[PDB]
There are 2 protein chains.
Amino acid sequence: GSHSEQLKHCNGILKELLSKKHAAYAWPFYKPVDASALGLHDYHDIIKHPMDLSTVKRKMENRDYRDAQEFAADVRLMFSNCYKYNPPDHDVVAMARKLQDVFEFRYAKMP
Amino acid sequence: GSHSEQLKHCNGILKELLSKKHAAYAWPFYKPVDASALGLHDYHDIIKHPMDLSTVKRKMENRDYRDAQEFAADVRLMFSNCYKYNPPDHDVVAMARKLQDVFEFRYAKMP
Ligand SMILES: CCS(=O)(=O)Nc1ccc(Oc2ccc(F)cc2F)c(-c2cn(C)c(=O)c3[nH]ccc23)c1
Ligand SMILES: CCS(=O)(=O)Nc1ccc(Oc2ccc(F)cc2F)c(-c2cn(C)c(=O)c3[nH]ccc23)c1
């Protein structure tokens, strides 16, 4: 129920999402989506603001998050990016869901 | 794009969350959490802002959502209260995630 200890909580969420525990679904989000390499046609038109956990990690370490709601919007932006671009039956879409399940729960248990 | 079209889409989201299709996990969220009746100790302590689909439905019928974000914020709040109050291995937590999956996806597919 404070900023400095809430941001601590979000750091906690970040570490969990990046831990070896969640590696088998989390791995597409470790780094910025490489649209060229993966052949994602029009990825940069369809997707206004890219976001991944490495970006989130950086703003966290440089202390660029002013509050928790902001952390949240970036994390959800990252998943929404995935859901927007991809067909519902896409493998990565299932993976976004499983990681987001982890996100939403620990985020709900915030002070 | 603009608020009018977005909200139309949001209502269609709501409709889907209320349809028969999702009924076997959706049903806990149809109405406000009756803390008394379910014997949820301290629910109103723990949960500052109750939210359910009837409250969302009402605001939509009444045109009380100014933009799509405001719809998202209520629907996520409804899920968040669930994950906040309950233990992780609660049936209702499992049902929330299954419905949220339907929310997050179709919401990401907004024009
Ligand atoms: C670490 C960033 S990376 O770019 O360097 N590597 C990378 C590698 C595989 C990926 O996808 C798959 C994942 C899991 C599978 F089982 C199959 C996949 F194809 C994606 C990926 C990410 N996201 C957010 C998408 O929306 C998306 N759409 C289409 C691909 C993707 C990114
Ligand atoms: C809609 C009017 S109602 O709200 O009054 N009815 C109602 C009935 C059952 C419920 O839960 C169950 C779920 C799945 C089962 F298999 C068994 C259950 F009992 C909940 C329920 C809701 N929510 C948001 C919670 O956070 C929560 N925590 C503990 C219970 C709940 C609410």
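The first residue you see is number 1, and the count goes up from there.
So this one's X-ray crystallography, 2.4 Å, going by the header.
Placed from the backbone N, Cα and C atoms, the Cβ positions cover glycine too.
Listed in Swiss-Prot is the mutagenesis experiment B:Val33 to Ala (Swiss-Prot position 376), annotated as follows: Abolished binding to histone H4 acetylated at 'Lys-12' (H4K12ac). According to its DSSP assignment, B:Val33 (mutagenesis position) is coil. The Cβ neighbour count for B:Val33 (mutagenesis position), using a 10 Å radius and every protein chain shown, is 21.
In Swiss-Prot, a published mutagenesis experiment is listed as B:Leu38 to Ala (Swiss-Prot position 381), annotated Reduced binding to histone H4 acetylated at 'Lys-12' (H4K12ac). For B:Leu38 (mutagenesis position), the count of additional Cβ atoms within 10 Å of its Cβ stands at 11 [all protein chains shown].
Quoted from Swiss-Prot, the note on the mutagenesis of B:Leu40 to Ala (Swiss-Prot position 383) is: Reduced binding to histone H4 acetylated at 'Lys-12' (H4K12ac). Under 8 Å, Cβ to Cβ, and six or more positions away along its own chain, B:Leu40 (mutagenesis position) finds B:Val33, B:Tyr85.
Swiss-Prot gives this note for the published mutagenesis B:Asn86 to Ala (Swiss-Prot position 429): Abolished binding to histone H4 acetylated at 'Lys-12' (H4K12ac). DSSP assigns B:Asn86 (mutagenesis position) to coil in the three-state reduction, placing it in neither a helix nor a strand.
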(message) Give me the CA-CA distance between B:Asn86 (mutagenesis position) and B:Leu38 (mutagenesis position), in Å, as a whole number.
(response) 13
(message) For B:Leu38 (mutagenesis position), which of the three DSSP-derived states applies: helix, strand, or coil?
(response) helix
